[PDB]
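Undergrad: Mind looking over this structure? Questions follow.
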Amino acid sequence: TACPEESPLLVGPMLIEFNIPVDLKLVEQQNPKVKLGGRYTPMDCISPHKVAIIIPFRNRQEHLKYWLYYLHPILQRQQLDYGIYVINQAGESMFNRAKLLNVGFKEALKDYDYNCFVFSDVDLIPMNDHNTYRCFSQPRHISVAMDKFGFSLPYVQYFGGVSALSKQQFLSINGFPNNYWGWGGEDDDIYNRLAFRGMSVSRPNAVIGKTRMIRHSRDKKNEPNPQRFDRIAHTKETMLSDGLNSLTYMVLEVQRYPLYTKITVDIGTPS
Ligand SMILES: O=c1ccn([C@@H]2O[C@H](COP(=O)(O)OP(=O)(O)O[C@H]3O[C@H](CO)[C@H](O)[C@H](O)[C@H]3O)[C@@H](O)[C@H]2O)c(=O)[nH]1
Ligand SMILES: [Mn+2]
């Protein structure tokens, strides 16, 4: 009973605004089919896409409210078999987005047999439901036309915002790097990994792949990392030593809310 290649539920372009007062109790009420932990499976058909949506997180509860409010209705319309994971970095030291994503990959798999992983910033919302949050033949870059970049790719190798890699694709590159502390460069490092393992980047066209980013200031412990340019230069040499095979972390707590699973983790500090 495979789901059609094109979901009959799709509406196309949508209005994304951040003025509305969002209330998770309401969102839960509006999305009665999504089960505890932000889990949903199509009732009338079998989706071949089993996706874990991973969101790196720390002190972004308000953005998260909006992300849930908008994506859950969307993800259901995309007829996907998915789960939402909020990887909350414990502590107040330097942020590490890429490491958190690795954690989400490992932790999601202990939950369900996901075959697909969508890594998404907490403040990015898609403007057209045809921009499917699933995996493809090649690593997929989803937020390809961001509002802050005038709805245009900043550079052909840009892989930030929202992306998706199948389980096999993620594994072939030894996951993402764990050694990028602070803002920047990890996406470029990941792009090097893909290219070096002979993969290419798949992208929806700019018409259907626009996203809005909730406006925000920079975070105190997520300052640009001055070592990024250098790390990008040596991805080839370091990728096999820094990623899944070297990932260490400690799960401090797990809470399953009706709309997502929150996993608080201690991922160490820069050293
Ligand atoms: O204190 C923090 C810092 C970061 N984040 C998470 O990290 C992502 C955000 O980084 P920012 O939004 O602060 O910065 P950018 O808007 O400049 O994000 C862009 O640049 C980053 C560079 O490191 C990533 O590549 C990201 O994927 C890309 O969209 C967030 O959306 C959120 O999911 C938190 O939750 N709390
Ligand atoms: Mn942002």
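We're sticking with Swiss-Prot numbering for chain A, so the shown stretch reads 132-402, in order.
This entry, so its header tells us, was determined using X-ray crystallography, 2.3 Å.
Cβ from N, Cα, C; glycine included.
Below, the features straight out of Swiss-Prot:
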BINDING   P187, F188, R189, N190, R191, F226, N227, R228, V253, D254, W314, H347, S348, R349  UDP-alpha-D-galactose binding site
BINDING   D254, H347  Mn(2+) binding site
BINDING   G316, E317, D318, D319, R359  N-acetyl-D-glucosamine binding site
MUTAGEN   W314 to A  Reduces galactosyltransferase activity, lactose synthase activity and substrate binding by 99%
Undergrad: Under a three-state reading of DSSP, tell me whether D319 (N-acetyl-D-glucosamine binding site) is helix, strand or coil.
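TA: Going by the DSSP assignment, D319 (N-acetyl-D-glucosamine binding site) falls within a helical segment, counted as helix.
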Undergrad: In the structure shown, which of the binding-site residues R189, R191, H347, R359 has the fewest other Cβ atoms within 10 Å?
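TA: Output over binding-site residues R189, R191, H347, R359: least Cβ neighbours within 10 Å is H347.
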Undergrad: Name them in sequence order: residues not among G316, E317, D318, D319, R359 whose Cβ is within 8 Å of the mean position of the Cβ atoms defining the N-acetyl-D-glucosamine site.
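TA: Result: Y311, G315, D320, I321, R362, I363.
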Undergrad: If we check Cα distances from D254 (Mn(2+) binding site), which of the binding-site residues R189, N227, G316 wins as closest?
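TA: Nearest by Cα distance to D254 (Mn(2+) binding site): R189.
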Undergrad: So which one is it: of the binding-site residues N227, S348, which has the fewest other Cβ atoms within 10 Å?
TA: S348
Undergrad: Quick one: of the binding-site residues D318, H347, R359, which has its CA closest to the CA of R189 (UDP-alpha-D-galactose binding site)?
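TA: With Cα distances computed to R189 (UDP-alpha-D-galactose binding site), the winner among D318, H347, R359 is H347.
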Undergrad: Using C-alpha atoms only, work out the spacing between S348 (UDP-alpha-D-galactose binding site) and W314 (mutagenesis position) and round it to an integer in Å.
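TA: Given the Cα positions, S348 (UDP-alpha-D-galactose binding site) is 13 Å from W314 (mutagenesis position).
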Undergrad: What binding-site residues in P187, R189, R191, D254, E317 place CB under 6 Å from ligand 2?
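TA: What lies within reach of ligand 2, judged by Cβ under 6 Å, is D254.
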